[PDB]
Each structure stands twice: as structure tokens, then as C-alpha cells.
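Written out below as C-alpha cells is the structure these notes cover.
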Amino acid sequence: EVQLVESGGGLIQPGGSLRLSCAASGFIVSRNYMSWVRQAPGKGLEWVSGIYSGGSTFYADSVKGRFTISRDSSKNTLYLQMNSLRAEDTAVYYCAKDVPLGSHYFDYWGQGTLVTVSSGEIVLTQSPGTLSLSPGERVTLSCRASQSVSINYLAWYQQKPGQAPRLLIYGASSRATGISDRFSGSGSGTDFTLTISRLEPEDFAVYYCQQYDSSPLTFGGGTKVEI
Amino acid sequence: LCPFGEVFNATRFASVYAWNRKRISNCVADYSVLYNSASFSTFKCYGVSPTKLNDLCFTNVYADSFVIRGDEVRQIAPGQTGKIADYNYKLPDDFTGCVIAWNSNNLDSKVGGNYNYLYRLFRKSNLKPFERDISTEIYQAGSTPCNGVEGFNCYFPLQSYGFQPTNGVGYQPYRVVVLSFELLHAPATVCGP
Ligand SMILES: *[C@@H]1O[C@H](CO)[C@@H](O)[C@H](O)[C@H]1NC(C)=O
């Protein structure tokens, strides 16, 4: 069905420039909402830039004026032009297909491409930071928000080692398609929980919450679950 | 006396995608009275001011009105972008007039949710200033024609606000009235005191 495949990236000199591209299948790029999200070791998951179905573009404050999101209708490709690159831009970059509710969440992700540069928001606090449990055990992860997420616009992702995040929960309690029924979201207001009822070895991953109540969208810091 | 009561004090407001326009003409208006007439969370004027509007007759005075949610009121301003400015109601870059808004959670929310107010979510291009798009054709997001059927890559183009009284302010309903003013070499029949 839907496929997102990045190309471009690599090692660049500070102040250099670089263009990422994202070839999509399964939908017309120039007719849908799409985004770039990056993962840096220090700042975690961070929204970078979005384009609307009608062409309006939006940028995180850290990249405004340096980055340009665009698309080519003829090639069904999304682009991210990065100029004046800084060390702090070092990150794995994902293109992502928006679900355009609130400030948006992402039901499809690209594979992730590494860029290395040489030389008012709602804050989500995740607890605890790392867990180590045995198969068959129950685990509950907390997501606390700095402000009330009033209509449950809170999503949960699972990121297995070396992979892109995968949406598990949206709307605080609704499971995404194909997600196993032992993943359970709940909570309201400022306190949200993800419960994994019988841990399996494959559940080894970092779990991120993401609020799409307010702009910019923001992610929690992640809780690693080790099995 | 200008029929601003009909606009501001209407019992029901339009959905933003089908925003209402009332032409004002051949009447006297007191915009200073209008300003102090209620508690308005937003009352921003561009190129004019209430005090100065009382001093002049204008040619084309329009009152546009609709409901959006709290976090979107900022889009009813010149030069803005977002789903509301792009696909529902677009002010011109150099608008002459006033944007007036107030919180209407007490009127427009319901226990169990008001899903009567709609906004356009999908559109292939942006509105021109003061343009209205009231079509409800299925939005074709993929290469396959939809032919009137909702489904995959085939979206009903509008979405509902779900106005519940316990929503945060950013998701509470706001009633909006946009007053437009032009002075032309044409008859000017909306006058002040
Ligand atoms: C709305 O109604 C109130 C109370 O009847 C009145 O005082 C006010 O002037 C009205 N607003 C307008 C704009 O006519």
C-alpha cells in the first residue's frame, strides 16, 4: 500500500547544504499532507517541517529560514532542502504521512536517513526512562503533559532498534491497524498511560508519546523497554 | 439603524466552510457602541479604528460570520496560513476592516458533542481572499477516481469540530464576525452618527 523511501543525506561540512528526497507510493504526494521528523540523540524525536494538501508550508523554529519543504508532482516525491547546516542538525530524518487532526500525528513513516554535520509548546515527560522486565510481565508507561490534552489528542509510537517509529495508539486509546490487542492506551487531561499486558521479546523498543493537541506537535523523551 | 444585531446576536452561526455574508447598506452605525456592546476576546482592526469608523460613510460594508475553534482565531488575520485561512475563510493581505471574536462555549457546545459545525480539511489549493468553497465532492487523494464513494484515499472533504463543554479553550467554539470596509467613487450609504 503506502510506501515512503528516503534518499540523500550523509556527511556534510558545517554551513553546507543538502537535499533529502522521499519517493512515495500509494497516494499522490502533491494532494496530501506530509512532514519531516528528525531524531537526534539529545533532542529525541522532533517535528521539522510540514506541507499541506494545498501547498502551505510550516517549519519548526530551529530550522526556519534554513530549511525548505517542497514536492515534485511529476515524480511523486517530497523534498527537504537543508541549507546552512549546523552540528545540531545531526539526526536521522524521516519523511512521514500526516493524519491532519489537531497539530497532526503520523500513521506512515519512511525508513530514516542519517545526516551527520561534522565539527510555547506542550512538554511531555515520560516515566520511567528505562525498564528491564521478563517475557509475560505487564508494563505500564506514563506520559505526563505540561498542559491538559483536552480531547485526547495523544499518540503512542513503538520504535524498535534500527527502525522507524510505528504508530500504535492514537486518540489516547484507539489502536492503529494491525496493532496487537495487548497494547492498551488510556488516560485523559495531563496523565496518559500505555500498558503492554504480556511482554514478548519482540516488544524490545523505545515507546514515545506524542501530543497533537497544540502546535508545534511535540514528543515525549521515550521509555526504553528491555526484555 | 444598521442591522448589526442580526449578525452579532444571531441564534445560530454558519459553519466556517459555508461562512455567511450579510451586506450592510443604507443605515447609520455606531461602531463605538458596537465595541463596548459586549465582551469580545478579539477586536482587531486593520487600517481603520472604531473611533474613526463613526466619522465616515463607506461604500461596501460586509459582515461575514462563522464559528471556528479557539486556536484558529489567529488565522482570521491578513497574511495567515492554516486550514482555516487556506481552505475556509481567507482575508486579503491588505484587508481594511475589523475582526471580532468571542468565546461561545455556552451556546455552541453540547454535552455529548456538537458535530454540526464543519470545516474543510482537504483542498488541492488555497482560497483567494473572500472566496467561499461549499462543494462536498469526495476528495481524491490517490490516483484512483472515487466516484462519490468514501474509503481509502477518498475523503469527505469536510470535518467536524466536536464541541464539548469540557474542551480546552483551544478547542472551544468561537463566534467570529469580520467587518469589511471600502471607500470608492461609488455611493457611500453605510454612515456613522
Ligand atoms: C445584542 O443584544 C444585547 C441585549 O439585547 C444588546 O444590548 C446588544 O446591543 C446587541 N448587540 C448588537 C450588536 O446589536
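Numbering of chain B is taken from Swiss-Prot, so the residues present carry the numbers 335-527, in order.
According to its header, the structure was obtained by X-ray crystallography, 2.1 Å.
Using the three backbone atoms N, Cα and C, a Cβ is placed for every residue, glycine included.
What Swiss-Prot records for this protein:
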type    : residues        : note
MUTAGEN : B:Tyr453 to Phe : Decreased HLA binding to NF9 epitope. Increased binding affinity to human ACE2
MUTAGEN : B:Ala475 to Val : Increased resistance to neutralizing antibodies
VARIANT : B:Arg346 to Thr : In strain: Omicron/BQ.1.1, Omicron/XBB.1.5, Omicron/EG.5.1
VARIANT : B:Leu368 to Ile : In strain: Omicron/XBB.1.5, Omicron/EG.5.1
VARIANT : B:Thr376 to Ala : In strain: Omicron/BA.2, Omicron/BA.2.12.1, Omicron/BA.4, Omicron/BA.5, Omicron/BQ.1.1, Omicron/XBB.1.5, Omicron/EG.5.1
VARIANT : B:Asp405 to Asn : In strain: Omicron/BA.2, Omicron/BA.2.12.1, Omicron/BA.2.75, Omicron/BA.4, Omicron/BA.5, Omicron/BQ.1.1, Omicron/XBB.1.5, Omicron/EG.5.1; complete loss of interaction with host integrins
VARIANT : B:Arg408 to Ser : In strain: Omicron/BA.2, Omicron/BA.2.12.1, Omicron/BA.2.75, Omicron/BA.4, Omicron/BA.5, Omicron/BQ.1.1, Omicron/XBB.1.5, Omicron/EG.5.1
VARIANT : B:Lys417 to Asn : In strain: Beta/B.1.351, Omicron/BA.1, Omicron/BA.2, Omicron/BA.2.12.1, Omicron/BA.2.75, Omicron/BA.4, Omicron/BA.5, Omicron/BQ.1.1, Omicron/XBB.1.5, Omicron/EG.5.1; May enhance affinity to human ACE2 receptor
VARIANT : B:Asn440 to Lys : In strain: Omicron/BA.1, Omicron/BA.2, Omicron/BA.2.12.1, Omicron/BA.2.75, Omicron/BA.4, Omicron/BA.5, Omicron/BQ.1.1, Omicron/XBB.1.5, Omicron/EG.5.1
VARIANT : B:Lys444 to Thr : In strain: Omicron/BQ.1.1
VARIANT : B:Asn460 to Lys : In strain: Omicron/BA.2.75, Omicron/BQ.1.1, Omicron/XBB.1.5, Omicron/EG.5.1
VARIANT : B:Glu484 to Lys : In strain: Beta/B.1.351, Eta/B.1.525, Theta/P.3, Iota/B.1.526, B.1.1.318, Gamma/P.1, Zeta/P.2 and Mu/B.1.621; May enhance affinity to human ACE2 receptor
VARIANT : B:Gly496 to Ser : In strain: Omicron/BA.1
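The structure, with features from Swiss-Prot marked on it.
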{"residue": "B:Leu368", "record": "variant position", "Cβ contacts under 8 Å, 6 or more apart": "B:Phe338, B:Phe342, B:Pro384"}
{"residue": "B:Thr376", "record": "variant position", "Cβ contacts under 8 Å, 6 or more apart": "B:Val407, B:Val433, B:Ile434, B:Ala435, B:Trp436, B:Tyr508, B:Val510"}
{"residue": "B:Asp405", "record": "variant position", "Cβ contacts under 8 Å, 6 or more apart": "B:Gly504, B:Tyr505"}
{"residue": "B:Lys417", "record": "variant position", "Cβ contacts under 8 Å, 6 or more apart": "B:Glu406, B:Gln409, B:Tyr453, B:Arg454, B:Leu455"}
{"residue": "B:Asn440", "record": "variant position", "Cβ contacts under 8 Å, 6 or more apart": "none"}
{"residue": "B:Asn460", "record": "variant position", "Cβ contacts under 8 Å, 6 or more apart": "B:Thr415, B:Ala419, B:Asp420, B:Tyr421, B:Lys424"}
{"residue": "B:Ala475", "record": "mutagenesis position", "Cβ contacts under 8 Å, 6 or more apart": "B:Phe456, B:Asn487, B:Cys488, B:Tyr489"}
{"residue": "B:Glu484", "record": "variant position", "Cβ contacts under 8 Å, 6 or more apart": "B:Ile472, B:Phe490"}
{"residue": "B:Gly496", "record": "variant position", "Cβ contacts under 8 Å, 6 or more apart": "B:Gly447, B:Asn448, B:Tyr449"}
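Comparing Cβ neighbour counts within 10 Å across the variant positions B:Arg346, B:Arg408, B:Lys444, the minimum falls on B:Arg346.
B:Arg408 (variant position) falls within a helix when secondary structure is assigned with DSSP.
Listed variant positions: B:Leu368, B:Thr376, B:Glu484. Those with a CB under 8 Å from a CB in chain A: none.
B:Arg346 (variant position) and B:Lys444 (variant position) are 14 Å apart (CA-CA, integer value).
Note: the CA-CA distance between B:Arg346 (variant position) and B:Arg408 (variant position) rounds to 22 Å. Cβ neighbours within 10 Å of B:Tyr453 (mutagenesis position), excluding its own Cβ and spanning all shown chains: 23. The DSSP secondary structure for B:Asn460 (variant position) is coil.
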